[PDB]
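J.: Pasting a structure below so you can have a look.
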Amino acid sequence: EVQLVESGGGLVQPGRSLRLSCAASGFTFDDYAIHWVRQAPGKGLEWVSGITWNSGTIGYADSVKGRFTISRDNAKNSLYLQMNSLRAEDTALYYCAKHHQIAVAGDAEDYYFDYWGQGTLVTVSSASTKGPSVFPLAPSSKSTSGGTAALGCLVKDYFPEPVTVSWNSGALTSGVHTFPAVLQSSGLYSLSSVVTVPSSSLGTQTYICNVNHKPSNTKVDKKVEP
Amino acid sequence: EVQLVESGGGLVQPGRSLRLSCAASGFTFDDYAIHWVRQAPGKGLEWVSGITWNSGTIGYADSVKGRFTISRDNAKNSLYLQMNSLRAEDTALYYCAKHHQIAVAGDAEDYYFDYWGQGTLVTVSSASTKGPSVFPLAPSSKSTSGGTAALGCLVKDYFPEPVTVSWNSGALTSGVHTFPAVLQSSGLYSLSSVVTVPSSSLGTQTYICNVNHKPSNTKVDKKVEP
Amino acid sequence: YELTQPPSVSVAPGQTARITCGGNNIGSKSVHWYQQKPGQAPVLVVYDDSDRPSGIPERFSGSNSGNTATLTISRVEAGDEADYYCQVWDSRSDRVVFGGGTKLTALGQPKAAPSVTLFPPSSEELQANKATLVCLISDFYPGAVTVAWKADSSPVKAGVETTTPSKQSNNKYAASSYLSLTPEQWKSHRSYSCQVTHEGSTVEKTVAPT
Amino acid sequence: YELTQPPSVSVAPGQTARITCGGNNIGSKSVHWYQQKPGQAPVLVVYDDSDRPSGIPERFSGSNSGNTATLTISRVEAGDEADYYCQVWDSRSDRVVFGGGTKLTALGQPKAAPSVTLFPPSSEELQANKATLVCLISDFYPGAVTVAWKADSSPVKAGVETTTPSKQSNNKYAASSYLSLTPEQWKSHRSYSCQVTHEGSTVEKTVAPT
Amino acid sequence: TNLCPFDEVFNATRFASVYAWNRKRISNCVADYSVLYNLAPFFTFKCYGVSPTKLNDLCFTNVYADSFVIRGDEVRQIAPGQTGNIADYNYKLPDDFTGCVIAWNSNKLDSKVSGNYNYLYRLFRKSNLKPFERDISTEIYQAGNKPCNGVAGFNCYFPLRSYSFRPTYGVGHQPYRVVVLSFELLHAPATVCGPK
Amino acid sequence: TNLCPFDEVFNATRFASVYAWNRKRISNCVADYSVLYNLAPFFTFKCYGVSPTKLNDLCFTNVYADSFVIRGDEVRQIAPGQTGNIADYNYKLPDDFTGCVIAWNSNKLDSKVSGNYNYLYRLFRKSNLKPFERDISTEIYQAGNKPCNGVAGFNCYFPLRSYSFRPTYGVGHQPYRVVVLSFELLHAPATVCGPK
Ligand SMILES: *[C@@H]1O[C@H](CO)[C@@H](O)[C@H](O)[C@H]1NC(C)=O
Ligand SMILES: *[C@@H]1O[C@H](CO)[C@@H](O)[C@H](O)[C@H]1NC(C)=O
């Protein structure tokens, strides 16, 4: 139904600007107020700004006034948020939240969000983007049970973390444990995945680990073999 | 001594502009900060604006900001306060206040007033200026005591109330009690000023009541006789 | 910032007066005090919460607690009834913030009888049409005076009367009263007279017929 | 405005939990609640303190009275462990005030032994100098697991390790570990290994001794 | 019948900015140009091309309703063929316009004693705006000759300034909510008619 | 010995506006032109006429120290023979200027949003200013053809605009405390020498 897809986000130096977008699809982008709300990693939520059905700001926070500017386009079904003079304390997953009510004329201002998105990790630091390095973790011949052998990838050396691993085309929703990354004392990270991988007799997965890294644009489609 | 004479004030229609002035003397008008502070009849005091020795505004109150503008000229010792877009609530007795502690560059900001002025009544209404109707009071020849006399003027029908009635300048300094005015149910005022004048009929013969009304420039020179 | 002063305060001659001013956290900025007698300009009496200017007697002390500043007056005489204001710089908003009014009133002053004086309509004003009459009561300390024009041998109240409220003068009230009801037709001659009433007593002065 | 919530509220999966959100005068303005599983997007729970959206079970209820809004979840289960936030409008400053959410954790869940899976350096990295030996640990409920490294049959911990803190996955914690400080000719001898020691027993799993 | 939605376009909680004015199509309804005079004692009704008493006799197909908040000294600029810092970079009406520009004071609805960056206006722009054009872009304005590289520095300004709305201002600085009711008539069955 | 008051016009709490720039007759003292070199490292020190290396040696009679706050891109206008809006209606320097203009960013203590109207510049004026001329008048400027009363309106422009110095604008719209050190050599015993 409602698909509030959010685009725009990556590594930007302190003091520069970027523009975020939020393409709506499913409802009428002319009667629902849509807001922006950030969430620092493991540090709670925070409200940024918002716009009513008519393009008008419903206010800003106590730390983004004068630096952020929100705009609405009712014809293209897209909400925009301009972020100027970014600092180190603006790194968060910016969400694009809707409003449940239809915004009737005579009522009381009360905004509560009903549909959310996924967000774009807007990291602000002085480091530079690095390219991933996919490696074919070998599914060793240790065979006790049926699917005891597991194969995966070892994506490493990437500073930003909008990393997404795929296996066939954006499919194979079976057991795929994408373990969280870890800052290895150098600013970079390291990802890893593991599948079930039953008895290998050429009737198994296509042996593909699609790694999409946006801030360091590179599409790796390297295969895995025993 | 220090004399902060304040001029440039009278009647102005709602939605107009006047310009006040504060001519200083006796001290150095180059090292003391001078502020503007108003006072309606009663209703306590209120700080309008202020300026430092260098012509830098110390700020405005959150009731006349963006409408007033304080200036300062160090060549000719005088202060200024332009008052654009005057409304009905700006009807007060504006003061010109000095400040001790000439505030060497290394110091904490703190402004207290030690030498005040006399005031300049600024009334903002839609009525028109009227002129006094000075009438001499009759000093009836009674025999209650040795000085059983009472003579004065009967100023009446004047809308603005800055009137400063005075007898023969530098001559009469005895009991000259000037009774306050009254806002009768016609928009105008009325004032009296009776002097004791112990029995001197056909004696001093200095019964001259000078009535000055600034918003009308009607300097009356009425003479009183038995 | 927003200071808070008591609306009024009373004290008898012999005791001490205590005027307080509060705020969010009034403990860092200074609390400067002023004294405004009725009909004059405010004079500073206490600055830096402890000091006093040259001329102010050794009777104006002060203290500044965490959230309350006080102005302690010593032995108070009759010539001390005025309005006192406390000042705060408030460097947060860059605006000198004053306080409310605090009318200190000495309780126990002697009751002074008023002095009424009447002036008949002049000859220069009766030229075309003025016919004005004025009643003046000068020296009486307690207010609440009712100038009832017992004129024309009747309680004239429908006639135009001013009856200005009480005022202050050298620590003693004073008011006035006008009567322009006569349209140059006061030839009725029924003993025009002004009648004041202070607290039960009354003093009256007749008006000349012609 | 400023909302304050308890940093953590735990309850056994037999009774109800009490999540509160108090402010200054939050008795009239509407109080909305949100639920956020670890990793996913915040979902809506009972809003306006008296009604819930479509899909949320009847177990979720709310009540606001004076200075406390209570989100009383009835019959708490394991799948309800999430970060609950409360929302308010605060029409005074034109904002949307959230609060530090509460981590509801169902206390008293069954134990889970972690499963370890070792992956030696891959085939297409020995020609280069990578040295990225990876040690993974599967799902387990009680966190705080320490990865014991057994490199060359000897305790080698001075090398570059990761030891990422435990994270959340369908109410089962999982982590990773990386240590291949070797000169990138890791095939020295004596079966470089990895050990995962939970609270109590320790799990062992090694790789080929080459 | 089906009254046109002139209730949420006029009596709304928060209006639009000058650089992001909102259009709204109003159709398949019967417009009543008489309920507008409940809004504000101070209510100008300047019209162009149509008599203020002729809208209740003609039929249109798509009546559009813009909305923005401008300061007082800037309403006059919302008129066919008039210059100014708002009618050139924010919103310009065509020289041959058929509508009714409506404005009223709103110092009580949206004016807080602080200044809120809620209402913005475009101060710098490359060229003038074409009739009925909205530019929500916020690129750094190059005011000199050196490139800006997306950083607001010397000779590189941010193209949006924020109005200051406080109730203590004069009539020439209090916020004014403005709505431009356009009227177009194409080769199509006219739905928006008058109350018959 | 007696150091000149170079600390009162440089470390003052609040500076003047561009239309009311304050002078200070620095005389009968010993000026040390070295405390204004390392303090405030962001220091544009454009010296016209005199050189910064031979400044601690020459003796002048009355060195005048102006002071005002202008924006950034309008610092280039404080120079001999320069045009614009802040160099012809607010502050004008002679073509034979002999001094050193000194400016430094003050986005920390002068960008108070509570202040803002605390700094004003003149935008409209009949004729250009003379060298070293102050005009603190606030009369309404008649910009059209008909005479204007004491009220604003069409072709009735208030001659003073505000500097909404906010801490979020770019470096081109930030306050700069400009101080001009004019050096005159009139016929009189020169007393303001350098450190001997
Ligand atoms: C705006 O609100 C008032 C009060 O509810 C109402 O009388 C008026 O009709 C409304 N205006 C419009 C244009 O509907
Ligand atoms: C301003 O203050 C600093 C520190 O006290 C000082 O070094 C400097 O000399 C002062 N300003 C000038 C230029 O006199």
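What you see of chain F is 333-528, where the numbers are those given in Swiss-Prot.
Each Cβ is built from the backbone N, Cα and C atoms, and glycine gets one as well.
Reproduced below are the annotations present in Swiss-Prot:
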MUTAGEN   F:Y453 to F  Decreased HLA binding to NF9 epitope. Increased binding affinity to human ACE2
MUTAGEN   F:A475 to V  Increased resistance to neutralizing antibodies
MUTAGEN   F:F490 to L  Increased resistance to neutralizing antibodies and human covalescent sera neutralization
MUTAGEN   F:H519 to P  Increased resistance to human covalescent sera neutralization
VARIANT   F:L452 to R  In strain: Delta/B.1.617.2, Epsilon/B.1.427/B.1.429, Kappa/B.1.617.1, Lambda/C.37, 19B/501Y, Omicron/BA.4, Omicron/BA.5, Omicron/BQ.1.1; Contributes to cellular immunity evasion and increases infectivity
VARIANT   F:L452 to Q  In strain: Omicron/BA.2.12.1
VARIANT   F:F486 to V  In strain: Omicron/BA.4, Omicron/BA.5, Omicron/BQ.1.1
VARIANT   F:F486 to P  In strain: Omicron/XBB.1.5, Omicron/EG.5.1
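A description of the local structural setting of each listed feature is requested, covering burial, neighbours and distances.
T.: Listed in sequence order, the residues of the same chain lying 6 or more apart from F:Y453 (mutagenesis position) and placing their CB within less than 8 Å of its CB are F:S349, F:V350, F:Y351, F:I402, F:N417, F:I418, F:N422, F:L492, F:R493, F:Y495. Classification of F:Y453 (mutagenesis position) by DSSP places it within a strand.
When secondary structure is read from DSSP and collapsed to three states, F:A475 (mutagenesis position) falls in the coil class.
In the three-state DSSP classification, F:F490 (mutagenesis position) falls within coil.
For F:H519 (mutagenesis position), the number of other Cβ atoms no farther than 10 Å from its own Cβ, over all displayed protein chains, is 5. DSSP assigns F:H519 (mutagenesis position) to coil in the three-state reduction, outside any helix or strand.
Within the same chain, the residues at least 6 positions away from F:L452 (variant position) whose Cβ sits under 8 Å from its Cβ are F:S349, F:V350, F:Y351, F:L492, F:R493, F:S494, F:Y495, listed in sequence order.
All protein chains included, F:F486 (variant position) registers 11 other Cβ atoms within 10 Å of its own Cβ.
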J.: Under 8 Å Cβ-Cβ to chain E, which of the recorded positions F:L452, F:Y453, F:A475, F:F486, F:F490, F:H519?
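T.: Listed recorded positions meeting the cut-off: F:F486.
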J.: Take the C-alpha atoms of F:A475 (mutagenesis position) and F:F486 (variant position) and report the distance between them in angstrom, rounded.
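T.: That separation, Cα to Cα, works out to 9 Å.
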J.: I'd like to know which recorded positions lie near chain B: of F:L452, F:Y453, F:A475, F:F486, F:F490, F:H519, which have a CB under 8 A from one of its CB atoms?
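T.: Listed recorded positions meeting the cut-off: F:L452, F:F490.
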